[PDB]
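Undergrad: Below are the structure tokens for one structure; questions will follow.
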Amino acid sequence: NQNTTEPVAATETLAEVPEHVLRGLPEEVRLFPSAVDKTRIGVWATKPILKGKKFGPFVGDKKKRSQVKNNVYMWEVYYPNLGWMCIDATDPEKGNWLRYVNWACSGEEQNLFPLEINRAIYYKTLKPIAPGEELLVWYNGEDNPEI
């Protein structure tokens, strides 16, 4: 979280992405080091993307909250008669290219928001995205005007 002189303990490069994850991207996006955290891989637009474009589904292993160790590579989704489950893509072999979409910092420059369809998370564009801009997800906000 810092451009400083302290040593970095772990780096993720393009060489470490699973081959089947790379083969799965649509034309509009590519994988490339994140500008938000250059020690990890992120997702970038290759061409103009319209507002309202949907990507997904996000996939991952179903686990109880008590078994998941981070809030970065996971979403929570309810399954009737099974309960609230975490969909965990911490291990990239269990997920797809949506795993690599980094999070906006306090929503800054967010251009993707989550929506649930058929008990899976998809990402939808909040605004148009220009070629060479990083895809960044954050939560839904309360958008209504108090005027």
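Here chain A follows Swiss-Prot, giving residues 2-148 in order.
The way this entry was determined, per its header, is X-ray crystallography, 1.8 Å.
Any Cβ shown, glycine's included, is placed from N, Cα and C.
Per Swiss-Prot, the features are:
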{"type": "DOMAIN", "residues": "28-141", "note": "domain 'SET'"}
{"type": "MUTAGEN", "residues": "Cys106 to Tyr", "note": "Reduced histone methyltransferase activity"}
Undergrad: Return the residues near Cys106 (mutagenesis position) by Cβ distance under 8 Å, restricted to its own chain and a separation of at least 6 in sequence.
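TA: For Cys106 (mutagenesis position), the qualifying residues are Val37.
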Undergrad: Run through the domain 'SET' (28-141) and tell me, per DSSP, how many residues are helix, strand and coil.
TA: 13 helix, 46 strand, 55 coil
